[PDB]
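Undergrad: The following block contains the structure, expressed as structure tokens.
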Amino acid sequence: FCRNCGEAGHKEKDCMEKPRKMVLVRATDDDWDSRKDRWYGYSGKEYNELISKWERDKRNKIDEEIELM
Amino acid sequence: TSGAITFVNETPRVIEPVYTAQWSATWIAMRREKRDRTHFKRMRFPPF
Amino acid sequence: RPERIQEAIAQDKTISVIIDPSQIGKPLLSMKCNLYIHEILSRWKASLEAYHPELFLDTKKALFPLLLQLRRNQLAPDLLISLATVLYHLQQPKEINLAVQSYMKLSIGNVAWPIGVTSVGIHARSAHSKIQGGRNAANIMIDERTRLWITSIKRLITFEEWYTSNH
Ligand SMILES: [Zn+2]
């Protein structure tokens, strides 16, 4: 098994930890829109930052003529 | 002097083991970040 | 403020509704047209029961910017000459058809292409770009409010044909 990780899965060249001196995966859907989707696993962080910025900006924010008559 | 063309006049010299170690460090960091993020927003093209 | 309104009503009983055809081709002509439109509205108001009553409020609202332009002498002269010709043939006793004909000169005009036509066929040529209607179009396509009052002049024409039919 890997020398520095201590897990049994991979090889010493494959260990994602930094070499020392001594996990959810996209489920395989194969629609071409689904592999090339820019917004995948989207929780809502960007929309919440947008709404919060707009709420702060909004919080900072807050007749007839003679002949017509 | 009239502003026509602008050549970058510099050749990039690197030490070879130092450059190998720099690419290995950023290889490991990009793997760790792809694992760590659930949602990776690849940017849209063309940018402008 | 009610003083100017009262003196203007006193001047409003003074000026008369007479369209002379030599006088068409400036401020007094606009006032005479303004007052003839008001008199048509008053002859509706005398007989509101027999018609459609549901069109009268909307007609007054759609006409009110036109009446404002005629009160302030701000109407464009090419358009006003056509409108005064409509209103002359409306004022005359029997030629109710020449009113609608000059109205068709008012609304569409003499433009070759009233509404633009774009991308007729598969084969594209440069001269097709002359066809389209942003440059020169009908008066009924200038603005959406102008559509309302030009339509309302036609509605007063139909009112007047009914009134000279019966009363
Ligand atoms: Zn390992």
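So for chain A, numbering is Swiss-Prot's, and the shown residues are 121-142, 158-197, 213-219, in order.
Yeah, the Cβs are placed from backbone N, Cα and C, and that goes for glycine too.
Quick paste from Swiss-Prot:
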MUTAGEN   A:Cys122 to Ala  Affects the ability to associate with the spliceosome. Loss of growth and in vitro splicing activity; when associated with 215-AAA-217. Cryo- and thermosensitivity; when associated with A-217
MUTAGEN   A:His130 to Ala  Affects the ability to associate with the spliceosome. Loss of growth and in vitro splicing activity; when associated with 215-AAA-217. Cryo- and thermosensitivity; when associated with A-217
MUTAGEN   A:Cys135 to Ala  Affects the ability to associate with the spliceosome. Loss of growth, spliceosome binding, and in vitro splicing activity; when associated with 215-AAA-217. Cryo- and thermosensitivity; when associated with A-217
MUTAGEN   A:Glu217 to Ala  Abolishes the interaction with PRP18. Cryo- and thermosensitivity; when associated with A-122 or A-130 or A-135
MUTAGEN   A:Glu217 to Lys  Abolishes the interaction with PRP18, and temperature sensitive growth defect
Undergrad: What's the most sparsely packed of the mutagenesis positions A:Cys122, A:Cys135, A:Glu217, counting other C-beta atoms within 10 A?
TA: A:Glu217
Undergrad: Taking a cut-off of under 6 Å between Cβ and any atom of ligand 1, tell me which of the mutagenesis positions A:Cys122, A:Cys135, A:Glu217 pass.
TA: A:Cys122, A:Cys135
Undergrad: For A:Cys135 (mutagenesis position), what is the secondary structure state per DSSP, taken as helix, strand or coil?
TA: coil
Undergrad: How many Å lie between the Cα of A:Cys122 (mutagenesis position) and the Cα of A:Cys135 (mutagenesis position)?
TA: 7
Undergrad: In angstrom units, rounded to an integer, how far apart are the Cα atoms of A:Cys135 (mutagenesis position) and A:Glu217 (mutagenesis position)?
TA: 85
